[PDB]
Structures are given as structure tokens and as C-alpha cells.
Amino acid sequence: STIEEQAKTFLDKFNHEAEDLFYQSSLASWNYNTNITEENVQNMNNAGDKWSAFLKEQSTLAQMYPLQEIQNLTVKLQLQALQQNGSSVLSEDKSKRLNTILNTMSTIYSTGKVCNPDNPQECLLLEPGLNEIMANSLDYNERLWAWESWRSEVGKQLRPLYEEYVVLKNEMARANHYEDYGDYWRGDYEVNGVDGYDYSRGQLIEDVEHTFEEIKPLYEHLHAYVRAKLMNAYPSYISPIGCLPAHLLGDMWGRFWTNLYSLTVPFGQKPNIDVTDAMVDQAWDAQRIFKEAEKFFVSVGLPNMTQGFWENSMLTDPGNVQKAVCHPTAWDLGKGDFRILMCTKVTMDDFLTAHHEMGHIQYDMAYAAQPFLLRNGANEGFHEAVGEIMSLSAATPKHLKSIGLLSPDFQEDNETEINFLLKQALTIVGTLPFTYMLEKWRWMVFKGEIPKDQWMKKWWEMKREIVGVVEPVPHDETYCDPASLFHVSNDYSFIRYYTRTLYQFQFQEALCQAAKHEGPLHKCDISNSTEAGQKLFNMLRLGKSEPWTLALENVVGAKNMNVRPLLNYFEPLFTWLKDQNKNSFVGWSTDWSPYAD
Amino acid sequence: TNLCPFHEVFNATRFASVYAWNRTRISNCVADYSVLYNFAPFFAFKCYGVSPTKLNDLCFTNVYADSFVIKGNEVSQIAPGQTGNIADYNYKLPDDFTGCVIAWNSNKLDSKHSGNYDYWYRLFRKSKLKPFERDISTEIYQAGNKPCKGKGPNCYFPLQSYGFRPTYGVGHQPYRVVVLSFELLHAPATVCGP
Ligand SMILES: *[C@@H]1O[C@H](CO)[C@@H](O)[C@H](O)[C@H]1NC(C)=O
Ligand SMILES: *[C@@H]1O[C@H](CO)[C@@H](O)[C@H](O)[C@H]1NC(C)=O
Ligand SMILES: *[C@@H]1O[C@H](CO)[C@@H](O)[C@H](O)[C@H]1NC(C)=O
Ligand SMILES: *[C@@H]1O[C@H](CO)[C@@H](O)[C@H](O)[C@H]1NC(C)=O
Ligand SMILES: *[C@@H]1O[C@H](CO)[C@@H](O)[C@H](O)[C@H]1NC(C)=O
Ligand SMILES: *[C@@H]1O[C@H](CO)[C@@H](O)[C@H](O)[C@H]1NC(C)=O
Ligand SMILES: [Cl-]
Ligand SMILES: [Zn+2]
């Protein structure tokens, strides 16, 4: 009689059909990615086409249930997440225009090529050519050439395409009752109808702004130290008070400063932690690495891996006969089947990545009992954070000594931990202003506060104001330089990394408090504490059926993102850094540029 | 010294689906029960009304054996006084039942690549079933208000499929189930232990 029970029915049918269809599609994707052929491409294409047809059919059918007459919260969330028609609300002509533009962006970004000005037939891709060029070369001119050539080759092509992309995205956002596409992406963190846990679409903006306001001081201090080191290295290219050149940040866009460690290391004579020699000496292989990570997860009380995981997952490069793409990815095929695919090498890097991937696997297995439409993280930012926190825990030298990979005679000291935290800062602190920059720029572009003929002007002005980076070569509005990034050109939200950065350290602080550990957080380990495991599982089982705020409180007891874990975790590095920065200028002037003399 | 077709019931090939549970009638035997032990490593042996070691010392008038296949969780679901989609729409077991249940893992005979779609089960029925009922319905369901005809938007075909494949988890794995029912009622018992 009532409509909510009809929705219950329809969902009961949909879950069972979708389990089988999605299993078929994802198994086709797996057998493609483990074995690169053509007929595998055909099979995965057929499976994905069937899956997409099923999705559009189900959305079209279930759209007739009005949400205003559902009281059960889980049913409401299921039917809402189902009902988002997305692109199909727009006309078919504009829809095919959009998908053609998307494919055009993908082809230009993945196949963009730049040639050196001396040999027209010798040209390089971004990966691995330009990536290696600006990740390994110390020559100013080569880095500048790579940066400028890549940008002038890709952004000029992608500019009008991105303009029409934004136009259609705004149109479809206004069709779906959103003011802008940025609001469409901000809709991910939205919850309603739960007292004491609600969250508005402007609340995310306010929260991220306030958090960046608190996180800035460490950032200008690190900027000053890195500027001093770079001026020491490059006296004639860097002003003591000006912004850093873009092509001197270690990667293609200044995303991470992980590269600049070799030049900015405080103490270059202290040994670094690397148990790769321990890997080879004890003849460790992939099976032993993953059994290690297994017993690591067991130590907190998490279950074993399933027999199918060890049996059928591909734990090594499949030789040379068959080719595979082994970007570290965890696959949740459903029906109680979980898999891992990545080319294991005997290094400590792969040792950490294995723990990260198995953290993903444990997350996926924890909410396996939830229905099909809710088998996902409480929001987008929980999966990768939970993956990275296990790696952070395993990277502690205490665990290495405990598991017999570091000699007990190794002497921990202030210098080594200072080096370690500076590495972690160059990896983590460097990216936060850049992600904030890119996401806020995209947001104000979508909202319309920046007319077309000064997008890039406002972009670089705000960079020199906030991230403290100045371009080495002037650009006009003919460029689409932001599109030179994977995420910008290929339709992904980017505030996810800032949210993940806050979340992982909130989790780490909470669990380390639960583990009754004493001393610096960077030396904290959670192993052999079943209380930590049960605390983790108490949110692991939830999925996304309840508000993400409740899930966060289930772990930390707080209902919002907060910056105290980050600053507390980096505090000793903060006091060291302010100690050094007494004889250097803090802050950056926006007026100085390399090309202004 | 005539024995039951116990081999002929525990070694078939086409155990019917749960929506039509195949019933074999057992009588005029002597009842070897070492075969109830040696056959397969087993996964579940929950006996309710009879001691599982003290069964050879009993005489029964009639005994019924029902065999069908279900998923892993449903094996735990088959029990006196339970709830769920297999215990309320396909098979109901009486609260006063006295017998033993059997559950072992079938991964080599009843399993295939490219999917298996020959088996079915029923998620939709107007009400609850009564103990020991067979119901091969063919009608189309109805929501609460529409005089619908055929497979309406709120009127569905109440049969689904057990997609079976050999790369599935143990929890979703296709177990083989047969249930053994006795009757302790005063009548000439035609089956007894040696
Ligand atoms: C990859 O697929 C090709 C095409 O069928 C096949 O010949 C080859 O054996 C496969 N390699 C595997 C499964 O390792
Ligand atoms: C929603 O429905 C599910 C299953 O139908 C039930 O377990 C849950 O208690 C219901 N919750 C509310 C608030 O109605
Ligand atoms: C499964 O977990 C238990 C509990 O720690 C452990 O004893 C057992 O060895 C694990 N299984 C395997 C195959 O190692
Ligand atoms: C955890 O407990 C096990 C069992 O005694 C022990 O072998 C291992 O060294 C412990 N690890 C830590 C980090 O305490
Ligand atoms: C079923 O019968 C065949 C011969 O008809 C026999 O080989 C097989 O072992 C029997 N099944 C089992 C599980 O013993
Ligand atoms: C069980 O199946 C066999 C063969 O399909 C059939 O001959 C027999 O009558 C069935 N018994 C039932 C449905 O009780
Ligand atoms: Cl850039
Ligand atoms: Zn990951």
C-alpha cells in the first residue's frame, strides 16, 4: 500500500541483480588488467556496457518513487544514491558532446607529446619522460624547458575544450538543482535529517578555510627553510623573499616536495632507514611480505585473508610473456571475492605499499555485509586514509626492530627523527596548499566569480599569494595550464587529498591514545593492541549507511575535521624549524618573478 | 539385510532447487549409519531431537530425506525457529522437529565456469509459508493498490537465479544440504539398527 515498502521491494530486486552483473563486469576488468590482449578489451567493454545499461535502466525506473514519502533512513539513502541520474538529465546531444569532450581530454593528456627543439623526431611523453626529467635532473634550463613545453603543448589545446566542459557541467548542475558543478562535487559530504550531525554545502568551504588558516604557520616556516636551501643551491635564480619558481619543486606541477629531500636534508650524514638489504639478506619474497602484513593485521584482531585471496590473486609480475598494469589497486569484486594486483619488488617501499593495499582490502571486507548501494566508505576520504595509516604504523623503527628487520643495536636519536619528520613534511605539508589552491580555483571558476579572460591571471595571483610559487615564464589566457594535471583533465574531485590528510592523522592520534603509547606520535605503534583493532572495526562495519560525522566520532569522538593531530604530530619539527628560521625571512613577496628583472 | 538407497540419495547429480525441494521416502530398510559418518568431511552436523551417537539403537516407522542446495549463510539459517528469505519463502522447518541436518561443500560437481543459472530460489510470496510446504507459484506479485497485469512496474517475476562460479568466497559458496526427519510415534517400525 505504502510507497516505502515498494521501494524496499525494488531495492531487494536491484541488489541481487546488481551483485551478479557487477561481478561479471569487474571480473572482466581484472582478467583484462592481468593479461593485456584485445579480446579481453572486447569482453570488458561488453561487460561495462551491460553494467551501464543496467544502471540507467534502474535509475529510470526508480525515479518514479518520490523521496518525500520515505521515513527509513537507510532506504532513503539507498534510493537517493540510486536516483542521481547525473548526465542523463541533460539532453542527448549535449550528453554526447560532453562524452566526446571527455574522451578528447583523456587522449590529449595521455598521448600528449613534446619534442626537443633540436630533433623533431625525438619526442617524449609525460610519463615517464618529463616525469623523470623534472624528478631527477638538477639543471635549471632542462626543468624550465620541460615545464614550459609541456604546458604550452597541452594547455593551449585543452583551453576551449575546458571552457565548453565547464559550460555543460554548470548546465547539468543547474538541471540537478545545484548552483554550480563545484556544488555538485561538494554534495559528497552532505547529510540531512539526522539531528546533531547535519552539514551544509557552504560548511565544507568554511571548514577547509578555517583549517588552512590554522595549518599555514608550519607551511611558511617550511617554505622559508626550503627557500634557504634552494638559494644555497641556486644563488642566481631565487630571491631571499620572493616565491619559489614552479619548475624547482620536484614533480611536474609542485604537487609533492618528496623529491627535494636530497637537497634540503638537514643532516646528510646520518643513515636512512632502508631494510631492502634486510630483504635480500634474509631472502624475503612477496609471499613473506604479505604474510608479514597479514600477521600485522591479525595483531590488532582483524581477520585473516580468505583462501581465494592467497590462491588466485596475482602477487608477482607475471613474467614477460603476459603484460599487466600493476598500479597498486585493491579490487572488491563482490560475492566474498577480494583480490590484490601489483608488481611486488623486494624493497621497503613495496613493503609499505603492501600494507597500504591490505588495509584497503580489510576496509572493503569489513562492510561486506552491507547492501550493494552502501558498500562504500562513509565518504570518499576514508579508504585511502585507512590505507595510509597502516603504512605509517609499519614504517616505525620500533616495529622493524620487533619483526627482526632492523638490528636492535640501531641507535635512535634526535637527528634521525628530525630527518624523518622533514621527509614526512616534504611529502605531506607541501601538498596541502596546492590541493587547497586547485580545489578553490576550480570552485570559483565553476561558480562564475572569475570571467573567462582572467582565469589564469587570478590563478597565478592566488598562487603567489597563498602557496608562494611564481611562474618563471609569463603566460597569457591561451593556456589551460591547470589541465596539465591528471585530475583536472580527467574529471576527479581534488579536495579529497586535503580531507584525507586531516582524517588519517585524526585516526592516528585517536588510536595511539587508545594504544596507551607514550612519547612522540611519530614513534607510536598500534600492534598487539586488540582494543585498537576493535575501535577501528567499530567504524569499519558501518560503510556509509549512517552519516560520515557519526562514523568519525565513532573513532575520535569529534564530529568535524580538526587540525590538532597534524600540528601535534609535527610539533618537534615545528620547533626545530622555527629554531632554524630565526636568521631567514618568513613569508613571500608576490611581486618578484624570475622573468622580471 | 536390505539397505536404503542412501548412496543413491547422497550421490545424485541434479539436486533440485530450494523452491522445489525433492522429497525421498525411506522405509523397509536396515539402516547403516557409518555411511552418515564417513561420507565427506562435512561442515555442519547439528542434531536436535536425537542423540547423534545414540541413533543406531532406535527404530523408526518412516523417515524422510529432503535434498537441495543453498548458500553459505542459509546453511546456518536452516534451524528450528529462525527467520530470513530462505526460511520464510522457500523452506520452513517445524519448531518440534526431531532429526539431523547435513551440510557439506560441493565445489567440483555442482559448479562451473561462465556461470551456472540452472538453480533458482524464491524471494517473494504473499505471506509466510507453513511447515513442510511445496509451492510452485507462477503468478506475478502485487504492491498494494494497482490492479496490475503481467510484469508491471510494481509487479515482478518472483524467481531469481543462483549464479554459481568456482572463484567465489566460502560464505557465498554453494553448499549441498539434505535434512533427515524421523518420527517417534507408536506404529510398527519397519526400519531398525543391526
Ligand atoms: C592472455 O590472453 C591470451 C588470449 O586468449 C591467451 O592466449 C593467454 O594464454 C593469456 N595469458 C594468461 C592467461 O596468462
Ligand atoms: C529500515 O529497514 C530495515 C530493513 O527493512 C530495518 O532493519 C531498519 O530497522 C529500518 N529502520 C527504520 C528507521 O525504519
Ligand atoms: C588465521 O588466524 C589465526 C589467528 O591468529 C592464525 O592462528 C592462523 O594461523 C591464521 N591462518 C593461517 C592460514 O595462517
Ligand atoms: C607482539 O606480540 C608478539 C607475541 O609475543 C611478539 O612476538 C611481538 O614481538 C610483539 N610486537 C610488539 C611490537 O610488541
Ligand atoms: C558417486 O558414484 C560414483 C560411481 O557411480 C563414485 O565413483 C563416486 O565416488 C560417488 N561419489 C562419492 C562422493 O563418493
Ligand atoms: C526427485 O527428482 C527425481 C528426478 O528428477 C524424480 O524422479 C523424483 O520424483 C523427485 N522427487 C521428488 C520431487 O520428491
Ligand atoms: Cl603548476
Ligand atoms: Zn591506496
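We number chain A the same way Swiss-Prot does; the residues here are 19-615, in that order.
Determined by electron microscopy, 3.9 Å, according to the entry header.
Each residue, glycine too, has its Cβ placed from N, Cα and C.
Feature annotations, reproduced from Swiss-Prot:
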{"type": "DOMAIN", "residues": "A:19-607", "note": "domain 'Peptidase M2'"}
{"type": "MUTAGEN", "residues": "A:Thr27 to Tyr", "note": "Increases slightly the interaction with RBD domain of SARS-CoV-2 spike protein. In sACE2.v2.2; increases interaction with RBD domain of SARS-CoV-2 spike protein; when associated with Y-330 and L-386"}
{"type": "BINDING", "residues": "A:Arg273, A:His345, A:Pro346, A:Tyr515", "note": "substrate binding site"}
{"type": "BINDING", "residues": "A:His374, A:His378, A:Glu402", "note": "Zn(2+) binding site"}
{"type": "ACT_SITE", "residues": "A:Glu375", "note": "active site, proton acceptor"}
{"type": "MUTAGEN", "residues": "A:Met383 to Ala", "note": "Slightly inhibits interaction with SARS-CoV spike glycoprotein"}
{"type": "MUTAGEN", "residues": "A:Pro389 to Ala", "note": "Slightly inhibits interaction with SARS-CoV spike glycoprotein"}
{"type": "MUTAGEN", "residues": "A:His505 to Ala", "note": "Complete loss of enzyme activity"}
{"type": "MUTAGEN", "residues": "A:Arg518 to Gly", "note": "Increases very slightly the interaction with RBD domain of SARS-CoV-2 spike protein"}
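Mapped onto this structure are the features recorded in Swiss-Prot.
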residue	record	Cβ within 10 Å
A:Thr27	mutagenesis position	16
A:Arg273	substrate binding site	18
A:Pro346	substrate binding site	16
A:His374	Zn(2+) binding site	22
A:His378	Zn(2+) binding site	23
A:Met383	mutagenesis position	19
A:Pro389	mutagenesis position	19
A:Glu402	Zn(2+) binding site	20
A:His505	mutagenesis position	18
A:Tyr515	substrate binding site	20
Other CB atoms, at most 10 A from the CB of the residue listed as 'active site, proton acceptor': 22
Least surrounded among the recorded positions, given as A:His345, A:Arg518, when other CB atoms within 10 Å are counted: A:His345
Pairwise Cα distance for A:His374 (Zn(2+) binding site)/A:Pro346 (substrate binding site) [Å, integer]: 9
Residue from A:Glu375, A:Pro389, A:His505 whose C-alpha is spatially nearest that of A:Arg273 (substrate binding site), among the recorded positions: A:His505
Cross-chain proximity of recorded positions to B (CB under 8 Å), evaluated over A:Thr27, A:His374, A:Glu375, A:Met383, A:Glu402: A:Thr27
10 Å Cα neighbourhood of A:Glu402 (Zn(2+) binding site): matching recorded positions from A:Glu375, A:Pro389, A:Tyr515: A:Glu375, A:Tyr515
Using Cα positions only, nearest of the recorded positions to A:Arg518 (mutagenesis position) (A:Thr27, A:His345, A:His378, A:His505): A:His378
From recorded positions A:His345, A:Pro389, A:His505, A:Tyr515, the one whose Cα lies nearest A:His378 (Zn(2+) binding site): A:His345
Whole-number Å value for how far A:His505 (mutagenesis position) lies from A:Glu375 (active site, proton acceptor) (Cα to Cα): 21
Cβ-centroid neighbourhood (8 Å) of the Zn(2+) site, A:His374, A:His378, A:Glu402 excluded: A:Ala348, A:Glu375, A:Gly377, A:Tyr381, A:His401, A:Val404, A:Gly405, A:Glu406, A:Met408
C-alpha spacing of A:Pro346 (substrate binding site) relative to A:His505 (mutagenesis position), in angstrom: 18
Close-lying recorded positions around ligand 4 among A:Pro346, A:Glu375, A:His378, A:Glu402, where CB distance stays under 6 Å: none
Rounded distance in angstrom between the Cα atoms of A:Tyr515 (substrate binding site) and A:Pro389 (mutagenesis position): 27
Cα-nearest neighbour of A:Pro346 (substrate binding site) within the listed mutagenesis positions, A:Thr27, A:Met383, A:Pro389: A:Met383
Residues among the recorded positions A:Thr27, A:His345, A:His374, A:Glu402, A:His505 that border ligand 8 - Cβ under 6 angstroms, in sequence order: A:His374, A:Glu402
Greatest inter-residue Cα distance in Å for the substrate-binding set A:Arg273, A:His345, A:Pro346, A:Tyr515: 20
For A:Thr27 (mutagenesis position), the one of A:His345, A:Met383, A:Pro389 that lies nearest, given that the recorded positions are compared by Cα: A:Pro389
